[PDB]
Amino acid sequence: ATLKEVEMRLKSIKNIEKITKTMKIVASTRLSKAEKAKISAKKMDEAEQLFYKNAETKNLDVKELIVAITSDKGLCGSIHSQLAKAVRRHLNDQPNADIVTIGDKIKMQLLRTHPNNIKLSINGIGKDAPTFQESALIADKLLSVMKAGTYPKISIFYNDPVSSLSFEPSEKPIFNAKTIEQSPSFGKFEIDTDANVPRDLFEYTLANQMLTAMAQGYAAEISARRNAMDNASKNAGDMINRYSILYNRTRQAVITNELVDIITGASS
Amino acid sequence: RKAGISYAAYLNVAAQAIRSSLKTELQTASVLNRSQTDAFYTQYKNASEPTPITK
Amino acid sequence: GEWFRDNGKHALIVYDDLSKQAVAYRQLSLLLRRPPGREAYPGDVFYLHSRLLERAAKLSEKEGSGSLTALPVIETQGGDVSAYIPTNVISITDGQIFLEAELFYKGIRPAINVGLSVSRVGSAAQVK
């Protein structure tokens, strides 16, 4: 009712509207950057997975390790929420998996639902474009503190950026040292039986294909934040127009009322 | 490097060298992003469990 | 209520509410054609309350140690504690209990705004 109260409400709205209309543009600053690391990522997929394609590498059926990828940074539509969907959907067909969460928003999305499963959690992530150094160390800690190379199955979960306008939560396998050996067409290759190529290639792949997911999930998020802030700063703009009418009315009735009050004070 | 690290770390250790001995003249904006990380990790049981170490 | 205070006894008076009193006083004055002030109220709609609320006291031993305690009520339009009369009375009293629909309808009862509410007499007026 009060010009003060309306003055504050108009300011915090327009302020919100700067915040979001800039995050909308800080996204587009980062939009080109997102396609560099996105195609480069899908490019090594074609390069590094073609081996496994050709070896006919598949899961030994002989206890899963599930790795979910998002970020610590929110305000990106439903990047976090609908990856959590697809991970739960998957957790029905095998409830007993261990969960490693990379990013703080998928951590707490999943901590709400299956808090017993999460057994390691990676922080300080969404801030830059993803890197092999990050990947490799998270990988190293996966081998060390998680005993990754003892798992019957290992799964990576990320959002695959289908378009610039939409995204799709997908899932990909990582095959361990044993699983690489017992692939049907593994023999087709003259791998030198000397070094454990299966051990090192697994370790290299685990790091390598986490980074591919990270680079992709990263890209889709940037587009989700571009689109979410596109909507937010348009709503906020719409609020501003409305409130600018309400401010202007209260502006006037406050001048009128003071004047009537004064003019009355000399009715005598 | 056994009873110890992994192939990919063992490879990242050498991967810093190429970047950090490319003349500063074009060690670029994106290039340094690759040579350091902010990542932390916290182990879990049942709710949280042990300490939150750096990487 | 003062009789109790004046004879070694203790009263507690409740003015429910002072807003309505202030409206009555403005009516008198406007009809007496005494010239109005801020919000058409009399020029001393503070003195009205300040003189009233100073009568709530704690008398000395030489006077029998009796007491008048006051609980005035004021009603705000849309929580506007910035308004004329609510401010006047906030200034007079030794503290305030703020009540809010926002908290009330969230189930919190009494709807006491813990941040704004103070009793300046404080822990000196409270069982050990």
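Numbering of chain A is taken from Swiss-Prot, so the residues present carry the numbers 34-95, 104-309, in order.
Using the three backbone atoms N, Cα and C, a Cβ is placed for every residue, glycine included.
Annotated features, as they stand in Swiss-Prot:
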VARIANT   A:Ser207 to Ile  In strain: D273-10B/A1
MUTAGEN   A:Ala273 to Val  Lower activity
MUTAGEN   A:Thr297 to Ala  In ATP3-5; dominant suppressor of the slow-growth phenotype of yme1 strains lacking mitochondrial DNA
MUTAGEN   A:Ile303 to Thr  In ATP3-1; dominant suppressor of the slow-growth phenotype of yme1 strains lacking mitochondrial DNA
VARIANT   A:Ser308 to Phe  In allele ATP3a
Determine, to the nearest whole angstrom, how far the Cα atom of A:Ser207 (variant position) is from the Cα atom of A:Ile303 (mutagenesis position).
61
Rounded to the nearest Å, what's the C-alpha distance separating A:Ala273 (mutagenesis position) and A:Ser308 (variant position)? Just drop the number here, would you?
52
10 Å Cβ neighbour count around A:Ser308 (variant position)?
9
If we count other C-beta atoms within 10 Å, could you say which of the mutagenesis positions A:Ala273, A:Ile303 has the fewest?
A:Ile303
Euclidean distance between Cα atoms of A:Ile303 (mutagenesis position) and A:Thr297 (mutagenesis position), Å:
10
